[PDB]
Amino acid sequence: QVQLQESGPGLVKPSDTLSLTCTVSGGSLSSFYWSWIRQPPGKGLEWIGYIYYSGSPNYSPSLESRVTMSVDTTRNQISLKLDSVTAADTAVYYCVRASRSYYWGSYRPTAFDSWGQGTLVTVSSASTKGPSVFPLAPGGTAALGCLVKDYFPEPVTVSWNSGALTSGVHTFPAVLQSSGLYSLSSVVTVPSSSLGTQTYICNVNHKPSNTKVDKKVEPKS
Amino acid sequence: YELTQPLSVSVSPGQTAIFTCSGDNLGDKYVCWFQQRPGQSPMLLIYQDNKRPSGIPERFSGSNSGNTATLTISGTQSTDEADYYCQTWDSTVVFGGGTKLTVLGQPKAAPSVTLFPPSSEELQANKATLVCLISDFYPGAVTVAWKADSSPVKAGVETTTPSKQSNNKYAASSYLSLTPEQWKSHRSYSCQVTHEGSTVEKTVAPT
Amino acid sequence: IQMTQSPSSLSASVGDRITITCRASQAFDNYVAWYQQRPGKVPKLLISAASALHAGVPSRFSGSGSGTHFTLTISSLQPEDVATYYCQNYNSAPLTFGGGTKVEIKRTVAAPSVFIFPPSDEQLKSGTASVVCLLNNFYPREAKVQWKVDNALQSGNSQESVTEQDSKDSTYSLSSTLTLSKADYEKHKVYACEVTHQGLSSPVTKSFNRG
Amino acid sequence: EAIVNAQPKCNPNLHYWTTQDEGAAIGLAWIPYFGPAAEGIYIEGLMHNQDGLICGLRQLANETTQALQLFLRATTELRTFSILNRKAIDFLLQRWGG
Amino acid sequence: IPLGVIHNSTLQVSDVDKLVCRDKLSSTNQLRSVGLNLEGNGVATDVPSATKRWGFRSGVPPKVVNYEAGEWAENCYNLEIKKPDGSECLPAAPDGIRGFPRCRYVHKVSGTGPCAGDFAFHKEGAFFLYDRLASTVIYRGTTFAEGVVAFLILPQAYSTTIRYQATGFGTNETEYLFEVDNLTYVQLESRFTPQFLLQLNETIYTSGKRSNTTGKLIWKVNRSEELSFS
Amino acid sequence: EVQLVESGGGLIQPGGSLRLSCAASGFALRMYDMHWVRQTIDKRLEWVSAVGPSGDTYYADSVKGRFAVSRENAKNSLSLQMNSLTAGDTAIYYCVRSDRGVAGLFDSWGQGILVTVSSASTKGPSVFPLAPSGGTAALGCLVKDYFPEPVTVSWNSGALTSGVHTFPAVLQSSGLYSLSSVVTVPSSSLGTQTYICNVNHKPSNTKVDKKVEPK
């Protein structure tokens with residue numbers, strides 16, 4: 001099965017060159033067109049460009065002077081480079097497969113038929129402020145959690161017990177403070193009897209500042 | 001060249017939702033439709049005007065002629081709630097602005113509210129945050145106010161927009177930032193969540 | 001174009017399973033029929049399309065095969081199944097039948113009741129004399145019937161006939177008929193039919209003296 | 001001239017089938033190994049009787065038969081496909097000379 | 001062979017020897033060969049009369065053309081019939097030739113008759129439409145659709161089978177039965193929509209008049225009235 | 001229900017002629033292909049000929065050019081003209097209905113009729129008693145020196161069937177047939193119960209009823 005994986009969500013400084021890669025696994029690169037498509041927060045979709053392994057890349061007229069794409073057939077990878085980056089370039093970037101067929105007197109892309117999960121690129125200068133995470137202490141159910149405070153930029157991901165704990169887990173979208181910094185919370189709901197019968201550890205990943213935290217939440221009301 | 005989609009389309013449960021996508025001589029081009037559920041990647045629904053990939057049920061159909069392409073969903077479910085995008089190829093790729101699908105004549109669910117006091121660890125760091133987490137409400141709109149004792153709090157409040165949840169209810173969060181002295185100087189603090197004209201309030205106290 | 005069957009005959013106990021094979025030379029999209037002919041009776045269609053059971057046939061009958069090898073199986077052999085079975089190609093040319101496979105029940109050995117009959121006076125009147133020896137309701141069919149006339153063992157002047165296997169008790173009956181001229185008959189005294197059979201610990205002799 | 005449908009009836013819709021699952025141009029849908037079976041390659045469509053078009057058609061389909069039959073009689077090859085590349089050649093020859 | 005020409009929705013009938021300067025033909029792609037069915041002209045589809053339409057004869061070799069796009073059929077037919085002593089009536093279907101693609105009803109007429117003639121042609125010119133190939137002869141055990149072919153020059157821009165048993169096929173004294181059970185059948189009084197034959201199907205497994213190892217042949221006469229034969 | 005009744009058989013000289021007829025009931029000839037199938041002396045089954053409702057005739061090569069098959073739909077009857085006969089045509093002949101639908105599938109069989117081709121006269125049988133002599137007693141009739149086949153034998157005009165064994169005929173060196181029919185009876189019924197064997201030999205128009213007395 002053909003899978004698409006974008007590099008990893010995180011930071012780029014304003015005016016810098018954004019560099020992303022998409023790694024394709026269970027299948028050869030050569031049979032498809034490959035595109036990049038992005039989505040700024042709360043907005044629609046914007047095509048950046050596409051490339052065929054044996055062809056020349058074509059780019060959007062409005063990004064043409066700032067963007068390039070490349071393919072590495074031996075690493076099974078597609079790259080994207082985007083120059084002179086600003087806050088308007090903060091977005092989810094998707095690696096996107098496009099099928100190739102003959103119609104209307106040429107080989108042409110036919111459909112954006114497979115999309116990656118996307119990678120969130122946040123553009124910013126506030127020296128990658130990492131999060132401070134604090135424990136949130138606990139009918140028939142108790143709620144406990146962790147507060148992920150004053151980090152910047154997005155994104156942060158959160159798991160519990162290294163992903164072993166998924167049931168009753170709710171991670172909230174971050175708030176943007178007047179400070180310009182972000183905060184979010186993650187909580188797990190457990191039944192009354194379950195509470196205290198095992199460990200609860202909050203795993204916070206802030207890739208833009210290269211930090212990770214395991215805050216153990218002591219089950220004490 | 002630009003593709004025009006309405007901002008919003010609504011439908012009654014189990015009935016037919018129709019999306020329009022218009023552009024100058026759109027019928028001369030091939031149109032694809034995509035679905036995007038909240039927090040998820042876009043997915044191809046329709047390509048070359050009316051063709052379905054595997055995985056796309058027959059109740060989804062596409063058409064394109066003249067200056068208008070349509071996407072039609074029969075037997076629409078609330079699980080079909082998503083943003084829907086029209087797309088074609090001119091001299092370059094062009095996407096419509098997207099149409100948000102709302103399934104109406106849905107029941108209602110009151111918000112669940114959990115309020116956390118500042119942690120001992122945060123207090124020892126000489127900071128204080130009250131955390132009001134709001135979940136499982138429908139429709140997805142709430143207003144949040146804070147009180148110190150019986151008095152309204154203006155400053156230090158940060159609130160998120162509500163966001164679609166896994167069970168397809170909604171969630172939001174609100175934070176109140178205090179100094180440790182402010183926290184300890186009052187007998188209580190309250191988070192007040194108003195949903196569809198009625199209010200649930202949770203209260204915490206320094207103990 | 002040529003149907004042949006194997007074996008020519010087979011034996012099995014009641015309740016046992018048996019299989020008849022029909023070999024086709026050339027192939028013909030498996031249009032093979034099976035027919036049952038009970039002894040002294042008219043053939044009846046059993047199976048078509050190699051495996052399609054017909055009217056009134058018990059489910060213990062099954063057919064299979066393909067191309068040119070085809071088979072008929074009985075899963076619980078019963079007395080009323082004793083018969084000759086024919087395969088036939090139909091829906092093709094030429095229409096030909098297998099040579100048939102004869103099915104018999106394997107049982108113990110029920111000794112024959114033996115009876116002897118002197119010639120009637122009416123027959124003697126005609127200048128000929130027939131002596132009849134009857135072996136009744138025996139199994140297996142194999143029997144040794146020897147004629148003795150005044151203790152010589154008589155050659156070449158007797159003939160046998162055997163019934164078909166009885167549809168009730170699965171037994172056979174046999175007649176042996178010794179034919180002499182009237183003069184020859186009156187030339188001797190003791191007439192004896194000696195019967196040797198698996199069910200007879202020793203041979204049984206039925207005799208009479210002329211007169 | 002133009003044709004005039006003269007059949008006893010004409011069932012004016014044209015629910016048609018034709019060759020290509022032409023979104024079979026994706027995945028491995030094109031690899032003979034993978035893909036549709038003998039009866040999945042076709043695509044449907046409905047044509048309405050816009051103007052005399054379809055009745056016209058059925059009437060043509062009727063009118064041609066005679067000649068197309070005589071043509072077949074003349075032909076020695078068992079399966080004839082060439083007829084339209086035939087006409088297309090005839091057509092070119094026509095506007096490249098007489 | 002005449003050539004259908006179409007602008008917008010207008011259908012002219014030319015040839016090329018009459019085509020005017022700038023009926024702009026710029027691609028081989030604008031050339032299509034269509035296969036429509038007699039079905040959609042009025043032509044009945046009652047198995048008896050549809051049968052009555054075809055016939056047998058030898059000494060005339062079969063021919064085949066190919067059509068690119070067909071028409072959905074309400075009715076089709078499948079012929080596995082023979083002459084009294086085995087011997088097939090119809091040839092087998094040579095490579096490439098398959099069963100017509102779209103039928104709502106397939107009418108599998110199993111049976112027997114006399115076959116005076118090596119092949120069976122259509123007695124009005126019509127072609128037997130198979131999978132993208134139109135023949136002048138019916139091949140054994142393969143579904144088809146009575147139809148006729150046309151040639152165009154465009155502008156620039158599940159199923160169910162019904163079984164039958166029949167006798168003296170080629171003859172004038174033919175007799176048609178509708179096969180419902182391995183041992184039960186019904187007499188075909190011509191005027192009989194397939195929907196109706198399938199309603200008889202339903203009302204027989206429901207009612208219960210499907211015989212038991214003794215073969216019956218009922219006769220409907222129009223919840224209704226079914227009699228028996230003898 | 002379906003009944004098929006053959007007639008017109010018997011004994012004939014080689015090179016001679018016979019006409020078999022078959023009367024059908026319970027269906028309708030128009031609806032079936034009709035066949036003739038024979039069982040020769042080696043008990044092998046052999047398809048002989050066929051005719052369709054329109055009268056299209058077919059023959060096994062072994063009888064082709066010598067046989068002629070025909071039918072009358074309106075009379076629901078069929079016939080087999082058998083000419084240039086040979087000893088190899090000696091057989092039981094069956095009128096047979098083939099499944100309407102597919103050809104060669106023989107779903108209905110007549111009773112069969114004997115045809116013998118040989119140089120030899122018709123001859124009525126002599127019928128002699130086989131007199132009984134213990135719980136069970138046996139008695140019978142000897143049916144000797146007749147020609148050709150067949151004969152029928154009954155006991156007490158069919159009233160007595162139990163324990164009856166009628167043996168297949170044997171050809172004697174004289175070229176005439178002979179067989180016996182026997183019946184097992186309670187020995188205590190002898191002297192009081194009358195036993196008569198009924199013998200019919202149609203080819204010779206011979207009919208004998210023989211009373212079999214004890215001793």
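Think of each number as a place in line: the chain as shown, counted from 1.
Looking at the header, which is where the method is noted, we find X-ray crystallography, 6.7 Å.
A Cβ is built for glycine as well, from the same backbone N, Cα and C atoms used for every other residue.
Its Cβ placed at the centre, E:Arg32 (mutagenesis position) has 16 other Cβ atoms within 10 Å. The DSSP secondary structure for E:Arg32 (mutagenesis position) is strand. According to Swiss-Prot, the mutagenesis experiment E:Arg32 to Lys (Swiss-Prot position 64) carries this note: No loss of virus capability to enter into host cell.
Annotation of the mutagenesis experiment E:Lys63 to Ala or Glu (Swiss-Prot position 95) in Swiss-Prot: 80% loss of virus capability to enter into host cell. Around the Cβ of E:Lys63 (mutagenesis position), 21 further Cβ atoms fall within 10 Å across all displayed protein chains.
According to Swiss-Prot, the mutagenesis experiment E:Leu90 to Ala (Swiss-Prot position 122) carries the following note: About 60% loss of ability to counteract host BST2. In the three-state DSSP scheme, E:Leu90 (mutagenesis position) falls into the coil class. The Cβ neighbour count for E:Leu90 (mutagenesis position), using a 10 Å radius over every protein chain in view, is 20.
All protein chains considered, the CB of E:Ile138 (mutagenesis position) has 24 other CB atoms within 10 Å. Quoted from Swiss-Prot, the note on the mutagenesis of E:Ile138 to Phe (Swiss-Prot position 170) is: 50% loss of virus capability to enter into host cell.
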- Query: About how far apart, in whole Å, are the alpha carbons (Cα) of E:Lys63 (mutagenesis position) and E:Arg32 (mutagenesis position)?
  - Reply: 20
- Anchor-to-anchor CA distance, Å, E:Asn222 and E:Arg223 (intervening 23 residues not built): 10
- Residues E:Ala157 and E:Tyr158 bracket 24 unmodelled positions; their Cα atoms are separated by (Å) 32
- Task: Would you mind reading off the Cα separation of E:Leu90 (mutagenesis position) from E:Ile138 (mutagenesis position), to the nearest angstrom?
- Result: 7
- Query: How big is the gap, in Å, between the Cα of E:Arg32 (mutagenesis position) and that of E:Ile138 (mutagenesis position), rounded to a whole number?
  - Reply: 25
- Task: Filter the mutagenesis positions E:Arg32, E:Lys63, E:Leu90, E:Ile138: retain a residue only if its CB is under 8 A from a CB of chain C. Output in sequence order; output 'none' if empty.
- Result: none
